[PDB]
Each structure stands twice: as structure tokens, then as C-alpha cells.
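The structure appears below as C-alpha cells.
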Protein chains: 2
Amino acid sequence: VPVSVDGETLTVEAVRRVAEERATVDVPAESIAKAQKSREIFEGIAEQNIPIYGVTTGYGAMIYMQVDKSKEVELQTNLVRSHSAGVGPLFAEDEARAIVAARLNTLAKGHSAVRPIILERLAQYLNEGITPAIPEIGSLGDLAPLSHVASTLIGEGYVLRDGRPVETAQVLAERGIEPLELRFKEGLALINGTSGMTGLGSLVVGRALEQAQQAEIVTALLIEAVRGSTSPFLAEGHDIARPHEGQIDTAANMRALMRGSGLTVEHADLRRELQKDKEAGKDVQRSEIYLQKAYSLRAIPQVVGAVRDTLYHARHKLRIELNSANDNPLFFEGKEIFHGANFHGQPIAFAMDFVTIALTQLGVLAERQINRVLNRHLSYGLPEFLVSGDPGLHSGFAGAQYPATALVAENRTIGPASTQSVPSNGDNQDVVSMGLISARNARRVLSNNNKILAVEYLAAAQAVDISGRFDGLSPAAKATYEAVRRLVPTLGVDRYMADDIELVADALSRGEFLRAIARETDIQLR
Amino acid sequence: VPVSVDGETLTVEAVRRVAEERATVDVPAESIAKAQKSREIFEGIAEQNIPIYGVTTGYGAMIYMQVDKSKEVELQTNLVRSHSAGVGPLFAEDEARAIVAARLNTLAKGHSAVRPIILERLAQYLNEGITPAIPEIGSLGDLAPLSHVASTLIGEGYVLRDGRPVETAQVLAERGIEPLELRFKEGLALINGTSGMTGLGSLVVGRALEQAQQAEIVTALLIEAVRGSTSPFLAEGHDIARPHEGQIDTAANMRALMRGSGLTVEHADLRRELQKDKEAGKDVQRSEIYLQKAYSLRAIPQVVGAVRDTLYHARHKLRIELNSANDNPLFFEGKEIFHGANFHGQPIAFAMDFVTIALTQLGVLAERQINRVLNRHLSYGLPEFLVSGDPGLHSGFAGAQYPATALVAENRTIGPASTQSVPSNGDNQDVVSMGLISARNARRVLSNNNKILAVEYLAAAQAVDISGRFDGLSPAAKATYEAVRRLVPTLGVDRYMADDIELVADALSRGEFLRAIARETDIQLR
């Protein structure tokens, strides 16, 4: 029942459990062995005063400075402190945990030549609930953020408790723990990695996929509410015509979500109803029936499908990175110490940047879907703005759309950060990834999307009441509707909406709608 | 040697060699008979005069309008004409050909229900040097762009002639061909797809892969000419510590490039040299030896690899799109007319936007490399800006580095377009992909990168004969160095640089350096 951080199997979903659910983390005895053993071979090497970066030489540009092994502890200590210069807000408990969890798993791969105590210590914090106070800003892609974490391993820096930072020492005494003392290369192996962006990015992509599911969930409800066609979700057009993985998944998810609905119609019905409306004598015939529907309710598989692909690619990279020795230098039995740049988070930087873009478009789609039901000219017969009473006198959902519309614009002002490298440290770092910035951007767009989806969920439910097509809703649709109605009542007369939207946005955040679907239906969502 | 457009096996490279090398295109009778199978049943359905988007109805928001069969011809004609609102510059011959192919390969799938003569007419044009005049702007992701290619088939619009356009009516009769007639679904099937972004992206991604190869090529020459370390490219540092596909591919390419070099140095020896330079004691010493070279010379596998992974994914989505039925509606046997949205180039929109970002970081790395070699402090001994004679009097490459630095900034000004959807057509197209814009974006950064590498190649060659390290160069470096001089002589004294730069860039775009290796060397670069 405990998460296994062996540095080879760790998954994104598992990182969330540890970060969010608090799942316990255990370092297999086999890993500790590879560590303890490797810690002995490496120690013997450094014990000869041999040139080894971050162990017997300066840091970064100062690699030209040779340090005698006599200052083994000071070298690693001065590093953690001098580099503990993070600024800005502190990371959320869950975020901070994902970060540490990613680092623990990094050194656990048995290539950082660290003592087991370090692995045990990190694990202790994750289990005993000792969350380090990690400043969001500082890493160039993740020295600063990781330096603040490492600081807590020696009884320094700050620990996060109730959103506020508290001296690590005072907290250790309260827990009875005795601060550790960094050893040969111990301080460098703790901060030198992509754990910051990998842990944060892990949570995002994980939740991103949940957001994708919840997007399809509400989209299905809306489709049934407006009585759209199902043809656009037939397997033939995807599994065959367009074999895009993500596209096929979305289409399949929609097909199941709308299973058993008396609202949705099939092409064979639209053409049947159309060929009958043309009852007119001949020629150019103007009909009130639409053989199809706007892209917002037709190209769902393609758009959300492309979003899924990006997410898959991200999870893949995130998976590989999680189980990789992002560190330097690296030790390898019967080999010279590896001196490269595995701390560089370009792969994750590019990934998160892509999630930001992908997520932005997911929000674009939802926003336009909201605009659809609110537009009397595009609502397919629904009252303008879903007003149940007297229009004009009541605005209905008119004011509820702006926050969603305003969000699409905001999300569009977030540009990729993985290409914004700036040379620092005597040019020694002439090319960086800025991965942590990319991960945070993705998190913002993700967060914003919840608020947009909140307006879409409320609108849908409202649409259901207005049209009075609840008894026509499918099994999954009914669950979605009720899941929303349980949080927010139908909009009869105009009223304060701010709280209503924040309420559903929170629910969507906790994957509350994806839940109601699993426990209320036999539906299995991809 | 001909390439077959069957709609299932067509590859990116095939598209390149077809649009570039003027390769011949073959449509296996299998696909022909499939289009027949389709073209046979469908036409029958249209005979029943039953509703069918584009075939017996309006387009977009005009879907409510129903067109009686008696106008099968006109309808398909008005659409192609009125939608021929392409503006901006005209695509190049290869670009266009690359698009016309993508459209043929799509119709070859056999779900577009178009007459086989359509695939025969398209497959011909490509084989008979008849390229249409495609305006670059107008597609929302690609009616307009494809509306022009469809115009030439009906003997209308303009065809590409020596850079300029010319009435298709003149060229046709000037070849022995007579305009065609568009039957039901013929005009909509020709313009209702993502051939623009897919065809354009294909070339870009294909050329991008070579850039990565050529980026690695010169990078190796520089590392050698600067006497860098090999540790960074060791196999263990990747296949074991960080098994990122691209990262592994890059780390393997660098080893084969600097394979057997006299200028390169092994860590063991670096470690042994430094050690000897250290005086006994328990203090800190200052050395001139660098155990580790700067990021621009040690983080290639990570950065360039991240790019590779992005190009890999992009090539993947393209290969799927290339062989997908990106049309609408779709015709299958035993099934109803699938009315979906596979014309939505979202899958490629994201793909290309991702390429733009990746290739941008690639330029950042290359540029910082040019800076690393031109800065006497980061040159590692090389003279100021590689000045052959007396400095101050001669600037050397000082003025050359400016265009490269400037290009890095210009590239950063290109933002993602796949998220810039703008509603139109009575809200019928509430969500688009702007995929064609995304593809151009990558095409620009790709072209810009050629100039960046051009300055890097020249600078690198200069560094070589500036320190007299040619004899130390390895088999591959020599080949690379040789390729440079064959076009541009070594810089003896200040002189016009524009030509030399544009010359090396024009060569890079052709892949002169990538080939020089496969031949003069035998190296099979990934």
C-alpha cells in the first residue's frame, strides 16, 4: 500500500498520491543497497583528493577552483545556503511534496553516490508530514527551489505549516529529529536536478488529464441538452479515418458518456427529418434543421483529442524523467565519474510549455461552447442567456460568461518559457531551460480552465432546467446534472454568481465530476 | 523509385522527395478501386437527393440551405471560386507540391467519395511539373489555400510559373489537358482538409530533423576545435541515467562525430592533469584547467535531444495525418455518411507550434556556441573574435555574431498560433486551429536557424585554422571543415561577410554538411 520510489518504476499518478492523498513512500531495501554500496566506492575515490565537480572543485563558473577534501562538509554546506535565494510565494503543500518526492526518487536510482541516510531523511519528511517551504521563483531549470528543500535536511531554511514558513530547527526539535550534516557531494546531489519542474509538472499533467475528462463530461451533457447529433462521434471517423490516439479516446469517451440518451439524435434521423422538410415543390429550400452543428459540438474529438496527445507526450517524458538520474556528476561502477548535464530540464521544459498551449485550446473550446448555449441564435431554441423568467429585466447567465471569456484572453498572454534562456554565472550557464517557469504557466492555465469549465457546467445544468429535458438525459448526463444541482440550485431569478462559479470550480479541481461518473454509472473513462 | 500515394503508407520523406526531388507519385490500383467502390455507392446516395453537407446543402452556416441535385455541378463550382480568397505571398514550388500530394494521399484513402479521375488528375499534376499558385494566407486550419489548388483543376485560378502565377487556362491547353468538371462532393472534398498545414509541416519537420543533425555536426567540430571533453556524451549518462529517446540519439551522434579525435580529451586524463596541477595542502587552489566545459558544450545531448523528441512527435502526428481521411463528410460501405470534423487540423496545429518552440531553443544553443568561441574568456585560448592578425585593427567575426544574436530574438517573437482561434461564419466556425500559421512559424524559425548555424560553421572552421588544430581533427570534423572551405576561405583580414554567411546558410538548407558526413565519412547519423 506504500508507494515504491526505486528510481525506475515511479509514475505520475503515484507522485500525486504521495503529494495529495499522502500515500506512504518506501525505498526498497534493494535500492538502499545499491546506494550504500555505491556510497562506498565513490567515497574511496573522493578520499584520494581527486578532481570531482561539486565535491573537490568550485561550483559553476568557479570550477577552476580546486578544493581540498578537508573542507568536504563546508563545500556542500556553503552551497545549499548561498544558493538558498528563492523568492516569491511558497509552493502548496501538495506541490512541495511532489517536488521532494521527485528528488527522493532521483537519488534512489543509485547513481548520485549519496548515503542512504539522505534517502531515509527525505522519506521521513514525506511520511512524517514535514513539508519544506519552497519559494516558487528562482530556478533557471531547479537550484533555488531545491536548495530551500535541502536546507530543511540540515535543519535550516523554513518548513511550511498552515501556509506560513516556520524555522526548520524549531520544528525539528518539536519532532525530535536531529538535523543531518551534508557530506561529499551530498549538498550538490540534492539541489542539482529537474525535480522542481518534474514534481510540479507531474501534478499538472495528472490533473490536466482529469480536466480533459471533465471537459468531455460536461460537453456530453451540453450536447444532450441541445439535442445534438452523435454522428461526429462514430468510431469509423476516428478509429479508421483519423487514427489519432487522443482523437479515438475522446470519441470513445463521448460515445459512452451519451449512452442511453433520449435527447441526442442520429444522422439517419436528421436526414430523414430534412428530406421530409423539403416537402416544398423544389429548388433552393431554406430549412430550420441543421444536418450538423457548430464546431464546438462537432469537432470535440479532434480538438480535445489533440489536447490528449500533448498530455500523453508530457506524461511520457515526465515518466522517463521521474525515473532518471537528473543530477551531476554521476557515478557508475567500474567507470569514471560521469560529467555531463542531466540536470538540464529542457525535455520537461518543452513538455510543460506544450501542456500550457494544449490546455489553452481546451479552454478556448469550452468558452465557445458556453457562448453557444447563451446565444439565442446558436442555442437551437433556448431562451437568450438561459433566462427562465423575463429577459431584459433579468440578465440570466449573461454576466457569467465574461469571466470565462476574460480567461481565454488571459491564458493567451502566457508565452512559452522554455525558449527564454538567459546566460548567467560567468556564462557557465549559457543555455538553460527555464522549466520551472513552464510548469507554473501550465498550472495557471490549468487552474483557469476550471473556472471556465465551472461556467460551462452551470450553464449546462441551467439549460437542462430551461428546456425541461431532464427525463431525457442519459445515465451519465443525469449524474452530471445532479452533481451540479447538488452544489448550485437552478437559476430562477438573477443573483450573485461569483460564489456559485467558485464552488463548482473547486469541485472540478477535486475531480468531483469525474467521480460522480464512476460511482453513479458503469462508465469507464479513458 | 516512384512514391505511392495510397493514403496509408505515404511518409514525410516521401512527401519531401516528391515535392523537392520532383519524385514520381503512384496510386496503387487498390486505392483506385477503393475510390471506385466509394465513388460508386455514394453517387447513388446523392441520386436519391438526400441531405448531404456540401453535396446537397449550403456550406458552413448555410447548412440550413438545401441544394437540389439539379445543381451538383454549380454548387461544387461556386464553393471553390468564392472560397478562393487566398492572400499574401505564393508558396514555393516544393511547398505547394508538398501540399497537393497531401491532398492526393488523403483522397486515396477512399473515404472522400470522389471520382478516381480526381486522384488521377492530382497525381498527374505532380508528375508533370504543373504546380498551382497557392497564396500563403487565408487558412484557419485550409479552405482558401486548398481552394486555389482546386481552382487549377477546374481550369481556373493561376499556376506557379518561374516564381509568378499565370492563368491556368493558358497552361492547360499548353500541355494538352482540358479543365475538369466537379461532380457531387468533388469541390468540397478537394478543399475540406488539412493538406496545407500537413503538407507544409511535412517539409518543415523533415528539414528540421536535418537541422538537428547539422546542428550536431558543427557542434562536434566546435567541441573538438576547442578541445572539449567527451564525458558528457558517454552512453551511461543517457541510456542508463536519463533514457530520453532524443537525448540518447544525440549522445550517440556526437560520439560518432568526434570518434577518434586528437584534439578531444578524456575525463580520466583531465582529472589526471588537474590533479598534477594541485599543490599539496588542505586549502583552495586556482587552476586554469576546466574539468567541465560550459553548458553550451556539455548539455548538447539534453537540449538537442529535447528538440529531437519534439520533432519525433511532430513527425508522428504528421504520418498519421498524411494517411488520414481529413475530409468531410466521409463515406464508408454499409454505414451512414459520417458527418464529423476531421478537417480540423488541431493535431498538426499543436504539432507545428511545438516544433517552432523546439527549433527556437535549438537556435539559442547554437548562438551561445558562437558566442562561446568568439569570447576570449570563454574561447579557452582562442584569440579575440577569432582575429587572424592584429586585433582592434581587425574585428574578425565580431560583426558576424550580430545577425545570429538578432535572429535568436526575432525567433522568440513568434508565438503559438494553434491557440489563436477566431470565430467566424455565423459562429459556424467558433473554434479553428490556425494550423497553417503554426506551420509557417516553424518554417521561419527553421530558415532563421540556417543562418545561425551558418555563422557557427564559418566561425568553427576559422577556429580550426586559427590554432592549427586541423591535423588533430577527426575523420568527421575534417569532412565538416572541408565542406566549409570549399565554399568560403578562411578569414585572413576584415572583409564583406554577408555573402559567406548566406552561402553557408543556403548550403545548410540543402543538407550539404549532413551528406558530406555520410559519404566522406560513413557515419550513419540518427
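By the numbers in Swiss-Prot, the shown part of chain B spans 11-151, 155-539.
The deposited model was determined using X-ray crystallography, 2.2 Å.
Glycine residues also receive a Cβ, built from the backbone N, Cα and C atoms like all the rest.
Feature annotation from Swiss-Prot assigns active site, proton donor/acceptor to B:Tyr63. In the three-state DSSP reading, B:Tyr63 (mutagenesis position) counts as coil. Counting only residues at least six positions away in the same chain, the Cβ atoms of B:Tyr69, B:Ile73, B:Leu201, B:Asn341, B:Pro342, B:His352 sit under 8 Å from the Cβ of B:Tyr63 (mutagenesis position).
Taken from Swiss-Prot, the feature substrate binding site applies to B:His93, B:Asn205, B:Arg311, supported by experimental evidence. Residue density at B:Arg311 (substrate binding site): 23 other Cβ atoms are found within 10 A of its Cβ, drawing on all protein chains shown.
Among the mutagenesis entries in Swiss-Prot is B:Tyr63 to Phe, noted as: Complete loss of activity. It does not affect the over-all structure of the enzyme.
Under the heading of mutagenesis, Swiss-Prot lists B:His93 to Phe and annotates it as follows: Complete loss of activity. In this structure, B:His93 (mutagenesis position) belongs to neither helix nor strand by DSSP; it is coil.
Among the mutagenesis results in Swiss-Prot, B:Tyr303 to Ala has the note: Despite a decrease in activity, it shows lyase activity over time and still produced some amount of beta-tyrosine. The residue drawn here is the original one. Less than 8 angstroms from the CB of B:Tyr303 (mutagenesis position) sit B:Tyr393, each of them six or more residues away in the same chain.
B:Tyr415 (mutagenesis position) counts 12 other C-beta atoms within 10 Å of its own C-beta, drawing on all protein chains shown. Classification of B:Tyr415 (mutagenesis position) by DSSP places it within a helix. According to Swiss-Prot, the mutagenesis experiment B:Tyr415 to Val carries the following note: Complete loss of activity.
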For the recorded positions B:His93, B:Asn205, B:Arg311, B:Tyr415, proximity to chain A (Cβ under 8 Å) holds for B:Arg311
Sequence gap of 6 or more, C-beta under 8 Å: which same-chain residues meet both conditions with respect to B:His93 (mutagenesis position)?
-> B:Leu156, B:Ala157, B:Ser160, B:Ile204
Rounded to a whole number of Å, the separation of the Cα atoms of B:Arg311 (substrate binding site) and B:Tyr415 (mutagenesis position) comes to 24
Structural state of B:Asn205 (substrate binding site), classified by DSSP into three states | coil
In Å, rounded, how far does the Cα of B:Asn205 (substrate binding site) sit from the Cα of B:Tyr415 (mutagenesis position)?
-> 44
10 Å Cβ neighbour count around B:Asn205 (substrate binding site)?
-> 27
Maximum Cα-Cα separation (Å), residues B:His93, B:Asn205, B:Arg311 listed as binding substrate | 52
